Amino acid sequence: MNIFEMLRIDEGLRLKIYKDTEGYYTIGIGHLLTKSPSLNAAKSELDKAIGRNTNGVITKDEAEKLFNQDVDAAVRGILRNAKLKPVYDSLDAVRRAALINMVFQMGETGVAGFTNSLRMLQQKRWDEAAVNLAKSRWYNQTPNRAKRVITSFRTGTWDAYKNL
Ligand SMILES: [Cl-]
Ligand SMILES: [Cl-]
């Protein structure tokens, strides 16, 4: 298992514009297009991201290219963030992937907001962090996914994703 496989499980793959859990226009493997309510605004961003007139539909190859860029960006966002970097550097490979997943989902700003949890992860207090991570809107809105990421931080293994 790796970050790509993990996120592919959590986000799925859709080749036509769709609405995410929050009602925002998205495509491919969780690539957010816009928070705007307009499908046209979404189609415009899509075309600009792909470089061609898509008409709201893309190919598998194109979805994977957006995905590669998005994972890369998440990683680079963590390394540039004063609050996240030190956490990321202190973690083992499985747990780093869990932090990337959260950033991919909610953005660097959002994750950096989890001050107390971050401090606990840094201290390697796994069970404590897991409980604190669960006291969040994130967990309440997307509990199944949140549980998978939380289990990864708690155990340091990929157990939550093997079977999926
Ligand atoms: Cl883009
Ligand atoms: Cl969920």
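Cβ coordinates are placed from backbone N, Cα and C, and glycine is handled just like the others.
For the mutagenesis result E11 to N, the note given in Swiss-Prot is Loss of 84% of enzymatic activity. Experimental mutagenesis at this site is recorded by Swiss-Prot as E11 to Q, annotated: Complete loss of activity. For the mutagenesis experiment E11 to A, F, H, M or N, the note given by Swiss-Prot reads: Complete loss of enzymatic activity. Under the heading active site, proton donor/acceptor, Swiss-Prot lists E11, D20, citing experimental evidence as support. Looking at Swiss-Prot, the entry for mutagenesis of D20 to E or Q says: Loss of 99% of enzymatic activity. Among the mutagenesis experiments that Swiss-Prot reports, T26 to E is described with the note: Complete loss of activity at neutral pH; covalently bound substrate. Quoted from Swiss-Prot, the note on the mutagenesis of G30 to F is: Almost complete loss of enzymatic activity. The enzyme is destabilized by 1.5 kcal/mol. Summarising the annotation, Swiss-Prot assigns substrate binding site to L32, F104, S117, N132. Quoted from Swiss-Prot, the note attached to the mutagenesis of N132 to I states: 5-fold decrease in enzymatic activity. What Swiss-Prot notes for the published mutagenesis of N132 to M or F is this: 2-fold decrease in enzymatic activity.
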Nearest of the recorded positions (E11, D20, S117) to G30 (mutagenesis position) - Cα to Cα: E11
Number of other Cβ atoms within 10 Å of the Cβ of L32 (substrate binding site) across all protein chains: 17
Largest tally of Cβ atoms lying within 10 Å of a Cβ, found at which of the mutagenesis positions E11, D20: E11
Number of Cβ atoms other than its own within 10 Å, given for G30 (mutagenesis position): 20
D20 (mutagenesis position) - helix vs strand vs coil (DSSP): coil
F104 (substrate binding site) versus mutagenesis positions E11, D20, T26, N132 - nearest by Cα: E11
Annotated substrate contacts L32, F104, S117, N132, maximal Cα-Cα distance (Å, integer): 27
Same-chain residues at least 6 apart in sequence whose Cβ lies under 8 Å from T26 (mutagenesis position): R14, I17, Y18, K19, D20, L32, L33
Cα separation, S117 (substrate binding site) to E11 (mutagenesis position) (Å, whole number): 23
